[PDB]
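Notes follow the structure.
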Amino acid sequence: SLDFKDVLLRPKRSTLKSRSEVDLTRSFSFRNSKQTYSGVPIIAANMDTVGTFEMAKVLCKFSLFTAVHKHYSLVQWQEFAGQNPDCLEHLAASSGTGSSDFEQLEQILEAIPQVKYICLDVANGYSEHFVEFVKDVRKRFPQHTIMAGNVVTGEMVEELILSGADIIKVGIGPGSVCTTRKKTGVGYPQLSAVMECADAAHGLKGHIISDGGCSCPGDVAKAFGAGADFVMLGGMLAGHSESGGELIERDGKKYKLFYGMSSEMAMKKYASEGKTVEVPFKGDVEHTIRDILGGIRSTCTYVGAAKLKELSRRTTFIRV
Amino acid sequence: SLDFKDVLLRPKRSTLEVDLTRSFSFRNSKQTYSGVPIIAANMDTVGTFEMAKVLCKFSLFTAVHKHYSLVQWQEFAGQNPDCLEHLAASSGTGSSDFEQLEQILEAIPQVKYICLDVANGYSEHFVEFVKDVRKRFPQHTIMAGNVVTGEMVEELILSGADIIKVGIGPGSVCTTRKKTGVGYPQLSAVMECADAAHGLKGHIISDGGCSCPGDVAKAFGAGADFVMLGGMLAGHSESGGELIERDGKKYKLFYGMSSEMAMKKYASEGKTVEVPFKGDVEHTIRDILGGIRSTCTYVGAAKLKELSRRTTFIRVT
Amino acid sequence: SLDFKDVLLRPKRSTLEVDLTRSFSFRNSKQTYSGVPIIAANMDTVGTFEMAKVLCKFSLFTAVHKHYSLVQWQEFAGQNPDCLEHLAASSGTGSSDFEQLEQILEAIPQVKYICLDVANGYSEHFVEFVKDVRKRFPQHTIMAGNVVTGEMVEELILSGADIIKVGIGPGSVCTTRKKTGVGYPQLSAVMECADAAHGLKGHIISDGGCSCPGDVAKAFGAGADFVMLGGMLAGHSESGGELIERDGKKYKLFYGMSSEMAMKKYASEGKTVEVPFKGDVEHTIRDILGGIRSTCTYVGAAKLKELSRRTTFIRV
Amino acid sequence: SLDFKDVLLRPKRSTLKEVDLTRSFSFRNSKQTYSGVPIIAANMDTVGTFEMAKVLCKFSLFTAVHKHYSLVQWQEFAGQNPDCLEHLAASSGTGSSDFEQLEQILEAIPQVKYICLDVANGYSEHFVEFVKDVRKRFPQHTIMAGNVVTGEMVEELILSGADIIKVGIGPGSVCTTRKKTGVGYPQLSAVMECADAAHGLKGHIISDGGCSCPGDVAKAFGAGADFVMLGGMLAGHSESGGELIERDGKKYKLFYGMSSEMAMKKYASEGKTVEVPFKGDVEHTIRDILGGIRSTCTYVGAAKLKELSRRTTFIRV
Ligand SMILES: O=c1[nH]cnc2c1ncn2[C@@H]1O[C@H](COP(=O)(O)O)[C@@H](O)[C@H]1O
Ligand SMILES: O=c1[nH]cnc2c1ncn2[C@@H]1O[C@H](COP(=O)(O)O)[C@@H](O)[C@H]1O
Ligand SMILES: O=c1[nH]cnc2c1ncn2[C@@H]1O[C@H](COP(=O)(O)O)[C@@H](O)[C@H]1O
Ligand SMILES: O=c1[nH]cnc2c1ncn2[C@@H]1O[C@H](COP(=O)(O)O)[C@@H](O)[C@H]1O
């Protein structure tokens, strides 16, 4: 039963030249969509304060991915797509299982053919209703790569991949502004979740996202080390200029709101399993991305992985 | 050796409103119960008639504290005939306590539950008290505690108790563990005592140590039939404890029944805290029930009766 | 590797006021004891004459600190003849300490207990000192320490000590552990050493690390014959240490006997704290005994002698 | 997986009757001989100073001098302080510029007979080959090389020419390696493993980082470290570098990681900056560390530091 804080990665003998030699790009072929991916497999979360068009514009420059939140209008999308044609390939449109959610998703995907990824997102990915929903989206968009979640165990990973999802989002309760564990007692240690879900998905030639619980670049590296194909970040990317969330200047300091998508704040804006925080303002996100990628490059260097693809193979966890 | 904090519930494949009601048939009293098996503690700041009136609307249970007068009881009962079915009158082992109790149960036949409550449920003296109350009130359902191990749960049920209160030292204003070194991790206590009670077709209350709706779910998931709450229900309009406005903030006193504050009022194993004021308890009750419904949904339980069967605990650091 | 915080006592079925008195017969001095076997530590802020006067009224014991003149002792004895039966005169090693001790014992024959106390009870030098004291005072009961393991308990008892003082590094104002890395978890120390002592019909004092009555209970439950308290008795009226009123609050100094503060007063392995003022020690003694009585009640012990017998520890 | 906090040393019977903290070593590859008290001031720019070297020499301690002195500053120091040169190392990373600077120092100051080759990652084949090259170039100088945390790499570095292997990745007080990269190793375990590896080849190790009190230094020696290197414990003194800052009525000194942004700016981060309350003259700190370790030796029955690891039994806490 391992969380990120329970482990370190062992350094290992390497034959690398320097650490500039390290390639964080991955190449993936998705099981069901048959589509191909090339990029740095870190994803801005589809939270309304994180998965913003402003976030996507910066992250595109580092070949990072954005799961866009589900509170932009079609006109907002078409304006963005018009102005930022070269930002559309590492971008996903998001939906819950609502008929209204699905409608809106369908209009974006019709209006903006360059968007080739769908993020289907529920708190409880273990319901039959979500499984059937994944199957239907798969029937409606056979060439769109589907991310689906969330779950924390292998049986549910297999079933979602066999139902038509390409990439399974892994994490229940680990998120920085999540209160699922306190309100319900349900969840799963994230690193253990990733290890189990990674094996289960890879057995079927599918993929996973480690979604939530990362608070430093070291955690991101551990999740990749444990076999995650992608890592999704909320709190690390909140509080930047490009982030959503109200700017609040009080008592001589600057803060940004950050809140869970099932917080009372979110539910009012548009039973609670999320909370609100005020994050000290962080400035521009590009400095944060550079820190994250630098940290992972060094991890690779320490374990002798010349490419991120080699990281999980070269990873031996030490229990602390 | 587990506390609530040592575990998470594993989510499970479901095919599914969750029904949080339970139906019980009590081994010794032979009476039946239907309701939401969450109980307001018989603390003087929690088990109040004002608490009872709201909890009734949600079909929750109130163990009333032992510091109301007969006139006060008679008053409440005459104006609130429909709260009476999910109410227990409480007593310690005292002569005076038993007398107060008897007067209440005589004058208010609608009260069909008795909460017999001492800090140390392991004393022969307490065992003999339970027997005496079972003789006196053959048709009343008896809750009796507290204990933390199976052999004592067995002994108490065979002595006539229907429902055993489980917990020594986990409570939010309890100081037993610091004062005496005595106690038992609550989750382990519940698991063990639940197996013991259920072997005799009896029942248990997880009494103490819940500070969030997830804890309540873990107690139920571990096999508790009922969960008893003090701290989570303290601090509301309906709660007792003086309202204190200081430094532009509002607080409510909450204190252990063996605290120096309680003893003065009416050797210490309880403390006093000031709780920031919480407003109406109704909103807390919804938050709790909403939490537990979601637990049920996550593990594929259509009703609370299924939760323990569908619970697989995951050990967390 | 257990500390007090690592365990709880399991309650047990009972058929029961609890007697906190114990009777002991000492292996080497051949003397007998009846009393409540909680001891005030021989720290200059705790093992005071004022502390002894209160503790006597509850039949508790006082290991007097080693920084009173003989004239001070003579005056206390003259004025307080009934407070002398549960008192020890304390000493470190070396000529001057031995000489002081002798003078006190000679002047005040009612003092029948000797507390021999060094940081490291594992040295040959200490063993030989225990031997000398025993030979000089063959009817005095000897407390000697400190140690944490069974081989050393045995050697000290065979060298002539009656009661072995157990604990290295657990004290609230001790810094041995940070300074030297040396020590031993106190509860495991107690269990091990008690078995060693009791095999020779000797006795132990659990010395250090109790910060609440539950801790005292655990120490006895693990088989400690006596429990010695410093920090729990510091900060009272009867305690030494300067009363300091500052920022509208009252504090008392409390400090390790190897703190720079102590060394200066008369290589540090102790520290200084300021303890909020606690008032009269009487109320604290009652809270302590009240808590231990309730432990006995929870486990079915009618007498303190029955507590280790009826103790089952739960790892928490 | 052990850290210094996870253990205590068991006391033991002794017949001692002051403890000698001097050691003598004969180095595997350089064939040179050492005698002194084997505690080393780290080669951080705030710790490995000429002013530090001057005080530490009085106690027979060792200084790994930082990389940011000029050639004239070295030559001035050596001219004015001929008696300090026996117990210092000149330092270098693997960059062309570092190594050149070092060559110039060794050419100017023939009394400097120790070299400290110091990278964050001693596991690279690039570092291994650089060690071989420095050994070829300076066959009579004693070479300290690191950092690593496992035996295979200790052996390889020793076989490649290094005399003394610097052990520790991530434990340092102002290191952020573990947060930025997830990479590391518990320091006590690293020391035990690496000491065994080194000693089997007749080499030696330095436990580098993670000591915050004398007890930690004693534990590292007790685990088999030949030397212990200190950054944090020596920061914040008069003799230390770092700016003296008087603010809010108090005195502080900067202390920062050599891969911190502060250090990089000054001359992708894996170190941080702190302000350490000013400690005064380092001599009193040195007396406290030595007194602590002498006292550990006394408790375990070691007349001499050379006997400590042999008399050490760790108890897990
Ligand atoms: O209200 C919520 N409740 C529980 N989890 C949430 C909520 N909102 C967002 N999350 C999850 O937390 C993730 C971000 O985790 P973080 O990086 O630790 O902040 C998102 O990708 C979601 O999966
Ligand atoms: O004074 C006391 N000392 C120890 N436990 C107490 C005291 N008063 C009430 N309790 C217990 O604590 C429970 C409430 O626990 P809570 O929900 O954690 O606050 C009550 O139902 C009692 O079993
Ligand atoms: O300076 C010292 N260093 C280490 N231990 C000390 C020192 N002074 C007193 N002690 C011990 O601490 C014990 C009291 O511990 P306490 O009850 O935890 O405060 C005394 O009985 C001594 O054994
Ligand atoms: O920027 C840094 N990042 C990581 N480790 C560092 C850095 N700077 C110095 N160190 C290490 O930390 C050691 C000192 O550790 P300390 O004694 O715990 O302060 C040095 O000898 C280096 O090995």
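Residue positions begin at 1 at the first shown residue.
When the header is checked for method, it gives X-ray crystallography, 2.2 Å.
Each residue, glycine too, has its Cβ placed from N, Cα and C.
Record features, source Swiss-Prot:
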type	residues	note
BINDING	A:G173, A:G175, A:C178, A:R181	K(+) binding site
MUTAGEN	A:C178 to A (Swiss-Prot position 186)	Loss of enzyme activity
ACT_SITE	A:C178	active site, thioimidate intermediate
MUTAGEN	A:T180 to A (Swiss-Prot position 188)	Loss of enzyme activity
ACT_SITE	A:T180	active site, proton donor/acceptor
MUTAGEN	A:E273 to Q (Swiss-Prot position 289)	Loss of enzyme activity
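A map of Swiss-Prot features onto the structure.
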{"residue": "A:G173", "record": "K(+) binding site", "contacts (Cβ under 8 Å, 6+ apart)": "A:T180, A:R181, A:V186, A:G187, A:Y188, A:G212"}
{"residue": "A:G175", "record": "K(+) binding site", "contacts (Cβ under 8 Å, 6+ apart)": "A:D211, A:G212, A:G213, A:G234, A:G235, A:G260"}
{"residue": "A:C178", "record": "mutagenesis position", "contacts (Cβ under 8 Å, 6+ apart)": "A:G212, A:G260, A:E273, A:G274, A:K275"}
>> Suppose the K(+) site is A:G173, A:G175, A:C178, A:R181. Which further residues of the same chain have a Cβ inside 8 angstroms of that site's Cβ centroid?
In response: A:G171, A:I172, A:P174, A:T179, A:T180, A:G187, A:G212, A:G213, A:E273
> If you measure from the Cα of A:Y270 to the Cα of A:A271, with 8 residues left unbuilt in between, what do you get in Å?
Replying inline: 15
> Using a Cβ-Cβ cut-off below 8 Å, which of the recorded positions A:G173, A:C178, A:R181, A:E273 are near chain B?
Replying inline: A:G173, A:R181, A:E273
> For the recorded positions A:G173, A:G175, A:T180, which residues place their CB under 6 A from an atom of ligand 3?
Replying inline: none
>> Can you tell me whether DSSP puts A:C178 (mutagenesis position) in helix, strand or coil?
In response: strand
> Out of A:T180, A:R181, A:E273, which of the recorded positions is least crowded by other Cβ atoms within 10 Å?
Replying inline: A:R181
> Which three-state DSSP class does A:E273 (mutagenesis position) fall into?
Replying inline: coil
> Going through the recorded positions A:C178, A:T180, A:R181 in sequence order, which have a CB under 6 Å from an atom of ligand 1?
Replying inline: A:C178, A:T180
